[PDB]
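Report on the structure given below.
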Amino acid sequence: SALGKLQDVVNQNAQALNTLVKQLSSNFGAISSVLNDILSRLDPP
Amino acid sequence: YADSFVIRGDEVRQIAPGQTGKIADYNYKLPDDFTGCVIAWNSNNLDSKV
């Protein structure tokens, strides 16, 4: 009143879970990254 | 299966998978994974009359 070995595990896991959510706003080379605007501005083919 | 009909000359480009226009919209629609073949030939002398 040290415990950095316990904080590192929590930090690495939270930081790896934040990247997975941030990867959802990327187009990866499509027009946009949101599955509706791609879908309501083009026809199926 | 063999389907047969008669259209204008410049409407032959709507007989294909994934098109739009008055013919492909509501006269004759081809699915999007078509498998067959499309054949077309001019017939001015048979079908057009003065």
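Quick note: numbers on chain A are straight from Swiss-Prot, i.e. 939, 944-987, in order.
Technique stated in the header: electron microscopy, 3.1 Å.
Keep in mind that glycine also has a Cβ here, set from the backbone N, Cα and C atoms.
Annotation of the natural variant A:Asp950 to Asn in Swiss-Prot: In strain: Delta/B.1.617.2, Mu/B.1.621; the original residue is retained in the structure shown. For the recorded site, A:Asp950 (variant position), the DSSP three-state label reads helix.
One natural variant catalogued in Swiss-Prot, A:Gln954 to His, is accompanied by this note: In strain: Omicron/BA.1, Omicron/BA.2, Omicron/BA.2.12.1, Omicron/BA.2.75, Omicron/BA.4, Omicron/BA.5, Omicron/BQ.1.1, Omicron/XBB.1.5, Omicron/EG.5.1.
Using a 10 Å Cβ-Cβ cutoff, A:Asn969 (variant position) registers 10 neighbours. While the structure shown retains the original residue, Swiss-Prot records the natural variant A:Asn969 to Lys with this note: In strain: Omicron/BA.1, Omicron/BA.2, Omicron/BA.2.12.1, Omicron/BA.2.75, Omicron/BA.4, Omicron/BA.5, Omicron/BQ.1.1, Omicron/XBB.1.5, Omicron/EG.5.1.
A:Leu981 to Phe appears in Swiss-Prot as a natural variant; the accompanying note says: In strain: Omicron/BA.1. A coil conformation is recorded for A:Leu981 (variant position) in the three-state DSSP classification, outside any helix or strand. For A:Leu981 (variant position), no same-chain residue lying six or more positions away in sequence has a CB closer than 8 A to its CB.
A:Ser982 (variant position) is surrounded by 7 other CB atoms, counting those within 10 A of its CB over all protein chains shown. Per Swiss-Prot, natural variant A:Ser982 to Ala is noted as: In strain: Alpha/B.1.1.7.
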